[PDB]
Amino acid sequence: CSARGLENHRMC
Amino acid sequence: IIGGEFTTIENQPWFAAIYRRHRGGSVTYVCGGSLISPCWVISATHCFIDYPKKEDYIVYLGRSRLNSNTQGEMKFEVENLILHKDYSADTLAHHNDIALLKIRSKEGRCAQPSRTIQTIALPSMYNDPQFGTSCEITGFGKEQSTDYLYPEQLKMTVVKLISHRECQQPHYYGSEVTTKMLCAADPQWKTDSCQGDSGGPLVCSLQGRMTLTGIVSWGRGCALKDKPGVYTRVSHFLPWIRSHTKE
C-alpha cells in the first residue's frame, strides 16, 4: 500500500 | 519520484493529473496519465479498478503543482473510463495494466494545444528501444518511500531500460514480469518511480521522436537494489488502444 500498484485502493 | 529533479509542465506537456472526488466533496490525487490525442488520456487500470465510476474523477492538463492552480491549466470531466478487460492482480505484479479516459470540459470541449498542453506520440508495434537506453519518467509521486505527503511540484528522473532476460532472474522479479511489461532502473538504484507515480509516462526518444514507451505500473518498494520499476509495454497494446479510442 506504500508503493506502486495500490494507489486509490479500498484496502489502503 | 525518488531522486531526480523538480520540473514544470512545459517539460512534460502531455502529462495529465488525475484526481478523485469523495462523497462529501473532498478531492484527492489519484494517478498520472498521458495525453495521446485531444480527447484521450492513457493511464493504468489499477488506479481506477476499486472505483470505476467515471463521475468520481477530474483530469487536469497543463498543471505543474499538485494543490495549486497553474496559469493556463485546463480542467476536464471523464466522459468514459475504459479499463482493460484482462486486467489481473497477482501480489503486486499487475497484468494488462492500462486504461483510457475520454476527457470533456464543462463546456463540452477536448484539450486545446498550447505551450503547456501537447500530445505524446505512441510507438510503432513491437518497436522499443534497446536495453540500456535512458528514458524519462514524470509524476507527483512520493519523494521518499517513508514520506507521507506527495511533493507539491512535478518531478522527473531518468532510468535505464532493463532486458526481460535480466528482469526475469529470481533475484529480480522471476515470473512476475511478462513480455508485455518493461523494467527500468538506475544503475546505482538511487532514483525510481514511487507511490503516486502510477499511470504516468515513461518516455524514450526513438528515431528522433519522443515516444510513450511505457506506463508506470508496479514495483517492489522504490529505489531498492534488484527491484526495478515495472511499466506496461505500450508497443504491445496498440490494437487495444486503437479500438477503444473510437468509443
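Residues 179-425, in that order, are what chain B shows, numbered as in Swiss-Prot.
This deposition comes from X-ray crystallography, 1.7 Å.
For all residues, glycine too, the Cβ spot is worked out from N, Cα and C.
In the three-state DSSP classification, B:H224 (active site, charge relay system) falls within a helix. Residue density at B:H224 (active site, charge relay system): 27 other Cβ atoms are found within 10 A of its Cβ, drawing on all protein chains shown. Taken from Swiss-Prot, the feature active site, charge relay system covers B:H224 (among others).
What Swiss-Prot lists as active site, charge relay system is B:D275 (among others). Secondary structure at B:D275 (active site, charge relay system), taken from DSSP and collapsed to helix, strand or coil, is coil. Neighbour density for B:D275 (active site, charge relay system): within 10 A of its CB lie 29 other CB atoms from the protein chains shown.
In three-state terms derived from DSSP, B:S323 (mutagenesis position) belongs to neither a helical nor a strand segment and is classed as coil. In sequence order, B:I180, B:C372, B:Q373, B:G399, B:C400, B:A401 are the residues of the chain that are 6 or more apart from B:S323 (mutagenesis position) and have a CB within less than 8 Å of its CB. The note that Swiss-Prot attaches to the published mutagenesis B:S323 to E is: Abolishes phosphorylation, proadhesive function and ability to induce chemotactic response; when associated with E-158.
Here Swiss-Prot flags B:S376 (among others) as active site, charge relay system. Cβ-based neighbour count (10 Å, all protein chains) for B:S376 (active site, charge relay system) stands at 31. DSSP assigns B:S376 (active site, charge relay system) to coil in the three-state reduction, placing it in neither a helix nor a strand.
You'll find the Cα of B:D275 (active site, charge relay system) roughly 6 Å from the Cα of B:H224 (active site, charge relay system). On a Cα basis, B:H224 (active site, charge relay system) lies 8 Å away from B:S376 (active site, charge relay system).
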